[PDB]
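Presented below is the structure to which this report refers.
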Amino acid sequence: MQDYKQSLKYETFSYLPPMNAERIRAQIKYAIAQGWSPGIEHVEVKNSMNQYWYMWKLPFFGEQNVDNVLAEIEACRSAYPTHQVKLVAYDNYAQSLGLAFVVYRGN
Amino acid sequence: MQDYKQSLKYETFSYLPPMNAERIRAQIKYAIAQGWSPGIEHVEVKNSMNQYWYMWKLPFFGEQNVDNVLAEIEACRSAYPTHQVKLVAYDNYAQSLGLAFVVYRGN
Amino acid sequence: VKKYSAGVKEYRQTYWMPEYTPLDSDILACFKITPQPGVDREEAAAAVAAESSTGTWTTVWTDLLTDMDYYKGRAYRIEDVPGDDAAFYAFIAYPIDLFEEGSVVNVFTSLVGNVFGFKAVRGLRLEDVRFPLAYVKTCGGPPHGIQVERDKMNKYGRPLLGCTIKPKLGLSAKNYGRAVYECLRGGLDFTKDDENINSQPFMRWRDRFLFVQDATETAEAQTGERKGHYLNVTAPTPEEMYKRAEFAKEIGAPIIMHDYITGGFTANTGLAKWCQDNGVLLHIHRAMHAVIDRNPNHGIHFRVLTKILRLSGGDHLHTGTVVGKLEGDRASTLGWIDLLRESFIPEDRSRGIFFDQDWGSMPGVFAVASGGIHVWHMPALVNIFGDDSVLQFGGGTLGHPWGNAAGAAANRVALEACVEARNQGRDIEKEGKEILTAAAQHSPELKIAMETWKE
Amino acid sequence: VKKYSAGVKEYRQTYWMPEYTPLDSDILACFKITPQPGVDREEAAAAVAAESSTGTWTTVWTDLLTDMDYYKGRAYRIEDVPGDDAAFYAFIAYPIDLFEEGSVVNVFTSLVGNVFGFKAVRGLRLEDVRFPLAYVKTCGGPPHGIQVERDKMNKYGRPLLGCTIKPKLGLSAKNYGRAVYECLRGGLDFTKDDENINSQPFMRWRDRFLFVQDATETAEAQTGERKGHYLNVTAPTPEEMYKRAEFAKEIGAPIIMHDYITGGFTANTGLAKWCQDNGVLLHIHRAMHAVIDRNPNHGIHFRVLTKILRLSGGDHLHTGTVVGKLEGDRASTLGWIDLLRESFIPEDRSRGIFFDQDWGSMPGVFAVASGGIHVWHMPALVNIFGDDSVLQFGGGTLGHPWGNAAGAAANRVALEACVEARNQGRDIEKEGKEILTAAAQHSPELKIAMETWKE
Amino acid sequence: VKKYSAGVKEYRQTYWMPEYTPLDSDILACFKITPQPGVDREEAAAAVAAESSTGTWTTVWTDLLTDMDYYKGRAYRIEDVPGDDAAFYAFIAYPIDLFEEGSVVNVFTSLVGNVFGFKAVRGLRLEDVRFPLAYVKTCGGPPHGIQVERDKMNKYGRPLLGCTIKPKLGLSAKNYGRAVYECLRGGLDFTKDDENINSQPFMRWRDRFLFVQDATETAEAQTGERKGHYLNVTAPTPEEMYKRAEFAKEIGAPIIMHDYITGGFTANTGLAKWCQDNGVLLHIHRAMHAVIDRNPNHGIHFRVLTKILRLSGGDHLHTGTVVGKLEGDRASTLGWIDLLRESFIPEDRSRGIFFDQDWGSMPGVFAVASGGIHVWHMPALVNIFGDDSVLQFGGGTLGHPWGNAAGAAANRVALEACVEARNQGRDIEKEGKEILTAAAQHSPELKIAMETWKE
Amino acid sequence: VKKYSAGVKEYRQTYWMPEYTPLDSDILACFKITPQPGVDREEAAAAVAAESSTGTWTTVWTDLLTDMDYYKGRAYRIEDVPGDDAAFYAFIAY
Amino acid sequence: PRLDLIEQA
Amino acid sequence: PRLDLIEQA
Amino acid sequence: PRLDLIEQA
Amino acid sequence: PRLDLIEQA
Amino acid sequence: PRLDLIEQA
Amino acid sequence: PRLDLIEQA
């Protein structure tokens, strides 16, 4: 029998191994193909459970290029290198997030 | 698109560039010309949202000389060099503050 | 008829209107009727329209005090059943005025509750009911629905994971909270009371609520993810039901559950209104293929019951398992899901849908999958239910060889591996084993879970 | 079992106890089980005992936190069904600790509500349930019962006469009260709302209550006999149900009714407690042989539902008609009656009674006969139901050629002629026609009633 | 008149008192009356005094039961309108006894609500109303007013900045809170619900309140300045209105808003009393130049409505935009502002003020500027409204090319640059461009805002 | 519109739907509109549909968070007033 | 009735 | 979801 | 404000 | 009245 | 009484 | 304790 080690988690996909560039890219491709608008949120690690993280600029409404989203993830990282950074995908038909996952767990 | 950088603010005029001596002087001149009594409040930075800051001495009721107010601002600064310092102007006709702004953001 | 003549009469001349076009406001019903031998189809359909509306077994003089032509239910079409020959389909329209606003069972029990036959029908079965939008707008519906629930719990991009605490009965409150705590800290979004956990001698409800809530807060702090436990407020009386719900709200429990079978419509509808007033999520359990919805030629079909439960109100709805069901009824599983979640369901005989059902803006309901499901079911479950579902793994979590936390983690890893693979475009049902096997390379909990139960 | 071993296991070794003698406090259940092919009877019976109690489809470690041997349901005997061979009878005992006190459906839904099979059973049917006296004492039961109801209404020596107002739907409140007034002044003890008369656009509930109560008071003054009308308080929410019941009490209505199917157990149990607190008689309608209780090999038998309704509480209970039923099920009709009214019902397989049912001091319930019955049915009805019953003649009264008052009088004369003849020692069923014909010589209303409907 | 004589009579002899000097307690009204052709001015003025007080179209005997001379409204002066010739000014005095204390609309609807003409007037328009101090003291007035609001929010020395979230409808609660959070952290003092954001299917009110409050707390912590969001409690019923206001207070929201047009006087007055009892600031929206106050010869002038709103109670008042209005109505804009904020407003015909209005100690109200305003409007806005105002930039903030935070900062920089320049003695309206251009050198957000919309 | 572009825009392209058949559930309104001089009828009818529903005097980015096509009021027919010529009838569905 | 058919009898 | 599959669409 | 412009003044 | 002039008629 | 001796009179 | 010494045992 193995003992389960308790650690903080980061919602969807945080129980998988941390994503490389290809796995992140594939999720953004999925969100765009669903017609969702990618967006970037960031927050201080201690505030990760708030409903309202900082929004990075505006959601990239009608963005079709995955590389633009990746560049803005990098831009947000540089602006707030200690913040947790989350990739969200807005679904205007459901007025929900079709997808959301943390790309950088912060420090 | 530029990202808006979140920082703490200090109410009226804190969204303008920090005031030099002439801009501070002009505001005190305005308050005196309105018939308001200048006063000085100060508080520890973490308590800046309290309703009751420390009052520096008494409001300078019927003070007409701008330089006296400036000197008392300096005196309050020296007495509490880590405190936020606020210039208030009492309006006894409205029993309100006609004007209030932070002259030193504290440390 | 303008004049009173006492005596038994046929119903065909009043209650069979083959030229009737249903109004948009009409409640429409599709009955599978097997008539008594000798009785014509048009007469038997007329008999069901009479008994479920303004008809009496003998002529009454009080009919002449009102206008029957406006108020009566009237059968307007008859269709053969594809397969049977004894039975036929009767389509009967009911004026919306026949029913109490916001009381959808008053529709239901009028239709089949007390409809014995008028000596013309030997077999009845309610297949579908078209609730017009005008009537839908009068019902409370889900207190929050899928989108608001996701916003309240801050959960996006995957099905939610749940687990009923086992054994179903027998655990003390503190031991119950221990099981809950271990499941929640391991990666489940929710735990839940068993449907028949109310307030028993071995575990009084108030003690359970307190320990469970302490377990929920602890695991939430230790995972950084929102957690919940469906506290069962099903109670012998409405006062007791409301009292337990109030205590759930008082201690900060985000979600409660109600056994619709135990409690009944009146309690459930009141509870759903209470939940919307108090911002508490409401999980509904109503077993189907059990007493009511299992017999294929006798009873009320589960899609009618599904419509009722959505109107009565619930943020989650659970009946039985879907994966163990055959590929044939999977099409009926997909149609069941759509009635729960979609705004407009078009008519489709192949799925058993005889009318367009318009929900308008009524929120959708989370579909819940349970049963004896474990990690190996995860690919099929993700593929069938999609994201707007709750996958409950009771035994699949507490039956893990390393305990609840490891079991919760195994299911959480399996779920996320399937969701990620689906988002990558892979056919997760065909590639299920490979997806789980690969994810099992990084999750020892998942690895031994796959060895505990069979593919 | 003292040690934890994950994995699916058989249930026979834990949940099949052929040497178990049930404790007097045990809830006993008799299931007609058809097992999956290949599965042994002892295993399938064990599977039903497990799933309806402390069993899980796979072994869970939390079982070891409690004592299963005390808490588990355990099958203790298996018997062949006389006639079938696929099915068998499983007798399963449940410790009384498994259930919430005073919440008899928590017993019911634990037993069959959510019991799918654990992959060992392909067919389940709950035949009888022994509620031990210890559990019976925790339930509210009828708010008044037969003897107190007769004392409150000052009615002795005969069945009570009732009538549902017809048409079932469509009458305005004032016209509803007119029909009620005419029936009551003609000789009926009660009238009643139809089960699906709640608060519709054509007749709002408060207007109905007022006009009906005015009708009731008027007819009572003009006959010198106590009168009542079952005001239907069935409502979408408990608050609304209680509000209507409170208004019934406020205006002096002696009796209300509740559609158990529409409302549900929780609402009904709360209403029955309210009725005892407020001295209001409670009539219960629960259709049987409808959805739930009609299928002979799939579902819950009506005698189990009858026991539940008595414990949940009601002064009257109505399901369906008894005379149209065949002479074969008349023995089942007589057994149904006894479960409602008697204090101790001995076991009798011929009537479907598998356990001695002890009610102790729990009051009996008036049995209600309805359906398409008229004067010609009166001899059989008096003979079958006896004095402690309510005979409801809806169409039989409002369908009289001379209107409600004459119809009420015809039924009242027929009833009293049958009761008088019975008290004289005559065999009223064999001599029924002669008894009615003789009474018809003095009652023109009865005379034409007998000409309106066929012997 | 001491004797009763039935029949239609003229009103001049009772309701036209040219020698009447108004008492200090009289409610005074100035009507612009266009009489029916042939009717004398003194008669038509008398007709309006009669119909708005104790007059009837025909003589009634009940007049002699009371003293008309004390109670009647009486016209006491007539003046020509400068410009028109058909119309004239009637000054009518009403004894204070005619009105319910603390119910200022009872004054208003008595005056013009139901005053059709008595066949002597073809055109009516209420220009001004003198509420005597005695009556003012009976009204609740603003729950806090300018000075207390500044003390509660700790805001001094400048106008406050606000912003309505856009789009007006369609955003989910969480997305709504995101927009709010971004605006507040960028430098706005307030955000607000749109007037017609109540509780819609896309965003239920309780979810909105929670997410907005989380947004407000977050931005307050990250700026070190007090923040607020006007939560719209406008509701279909008063119970619902109070419930939402109570939830706003419960979660710590400092300020709520009420659409006076939607809600009405009774709801607003009750809400304002509630706000004073619970220390919540109250923002009032009442559109003017819309249906009621736009027609210059037909309707109620906005200054009368302004007086009513101050008495009814509100800490902020908003109607329409002021800068887009012409320089001519700027004098009417300045007079409007003074009625809101000052204690004593002297008579001034040039501004439309026909009576001295004494408010005594009744607190002033923040004047609110909105409309399609952006940074370029800031100099004019600061100059016109001065410090005791709220400048709301909905589109001007959320329409910034770099998003809400940058837009909020641009407006905040523009506002503070204008205030600083004003305090330095510069003519900020004449030097507006130079002031903004200089401040834009240090604020890239402001720089591109000035490039986004035209000077 | 899928992309955010700040600035004042006309309403005709979003709020004037001459091919729209009102749903049975739609709130229908008939306005007698007198437009500002120069403004086309279809634009003014679109302006009333916008302001009485999901429209703003300038483009807001929050429109893209929801589906305007579902929620907007849209003018679907214009008719002359019998007698006047300045005014016209706008039929708007909500 | 009531106490005629008791288990006690 | 929600408004993707409306009768309006 | 408030008491600056009173009728008393 | 009431049901004489219905849309149903 | 009441309105006989008013300040108005 | 509790269930060790039951009548059932």
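So for chain C, numbering is Swiss-Prot's, and the shown residues are 3-457, in order.
Header says: electron microscopy, 2.1 Å.
Including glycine, each Cβ sits where the backbone N, Cα and C put it.
In the structure as shown, the Cβ atom of C:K168 (active site, proton acceptor) sits within 10 Å of 26 other Cβ atoms. If you look up Swiss-Prot, you'll see C:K168 (among others) marked as active site, proton acceptor, on the strength of sequence analysis.
Sequence annotations record features per position, and here Swiss-Prot assigns active site, proton acceptor to C:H287 (among others). Counted within 10 Å of its Cβ, the other Cβ atoms near C:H287 (active site, proton acceptor) come to 31, all protein chains included. Reduced to three states, the DSSP call for C:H287 (active site, proton acceptor) is strand.
Taking the Cβ of C:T166 (substrate binding site) as reference, residues of its chain lying under 8 Å away and at least six apart in sequence are, in sequence order, C:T193, C:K194, C:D195, C:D196, C:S372, C:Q394, C:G396. Among the features that Swiss-Prot reports, substrate binding site is placed at C:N116, C:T166, C:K170, C:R288, C:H320, C:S372, with the record citing sequence analysis.
According to Swiss-Prot, the Mg(2+) binding site annotation covers C:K194, C:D196, C:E197, on the basis of sequence analysis. Packing around C:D196 (Mg(2+) binding site) is summarised by its Cβ count: 21 other Cβ atoms lie within 10 angstroms of its Cβ, all protein chains included.
On its own chain, C:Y72 (mutagenesis position) has C:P97, C:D99 as residues at least 6 apart in sequence with a Cβ closer than 8 Å to its own Cβ. Among the mutagenesis results in Swiss-Prot, C:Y72 to A has the note: No longer binds N-repeats in CsoS2A; when associated with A-346 and 'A-96' in CbbS. The residue drawn here is the original one.
The DSSP secondary structure for C:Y72 (mutagenesis position) is helix. Record note (Swiss-Prot), mutagenesis C:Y72 to R: No longer binds N-repeats in CsoS2A. The unchanged residue is displayed.
Among the sequence features in Swiss-Prot, the mutagenesis site C:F346 to A is noted as follows: No longer binds N-repeats in CsoS2A; when associated with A-72 and 'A-96' in CbbS. Shown in sequence order, C:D358, C:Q359, C:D360, C:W361 are the residues of the chain, 6+ apart in sequence, with a C-beta less than 8 angstroms from the C-beta of C:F346 (mutagenesis position).
Long-range Cβ proximity for C:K170 (substrate binding site), meaning a same-chain Cβ under 8 A and a gap of 6 or more residues, is found for C:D196, C:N198, C:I199. Residues listed for substrate, C:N116, C:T166, C:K170, C:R288, C:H320, C:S372, cover a largest CA to CA span of 36 Å. Distance between Cα atoms for C:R288 (substrate binding site) and C:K168 (active site, proton acceptor): 19 Å, as a whole number. Here C:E197 (Mg(2+) binding site) comes close to C:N234, C:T236, C:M259, C:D261, C:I263, C:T264, C:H287: these same-chain residues lie at least six apart in sequence, with C-beta atoms under 8 angstroms from its C-beta. C:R288 (substrate binding site) has a Cβ environment of 27 other Cβ atoms inside 10 Å. Classification of C:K168 (active site, proton acceptor) by DSSP places it in coil, neither helical nor stranded. According to its DSSP assignment, C:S372 (substrate binding site) is coil.
Using a CB-CB cutoff of under 8 Å against chain H, the recorded positions that qualify from C:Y72, C:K168, C:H320, C:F346, C:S372 are C:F346. Note on C:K194 (Mg(2+) binding site): other Cβ atoms within 10 Å of its Cβ, all shown chains, come to 31. By a Cβ separation below 8 angstroms, chain J lies close to these of the recorded positions C:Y72, C:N116, C:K168, C:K170, C:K194, C:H287: C:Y72. Same-chain residues with CB within 8 A of the center of the C:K194, C:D196, C:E197 CB atoms, the Mg(2+) site residues themselves not counted, are C:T166, C:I167, C:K170, C:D195, C:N198, C:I199, C:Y232, C:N234, C:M259, C:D261, C:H287.
The Cβ neighbour count for C:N116 (substrate binding site), using a 10 Å radius over every protein chain in view, is 24. When Cβ atoms from all protein chains are considered, those within 10 Å of C:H320 (substrate binding site) total 29, not counting its own.
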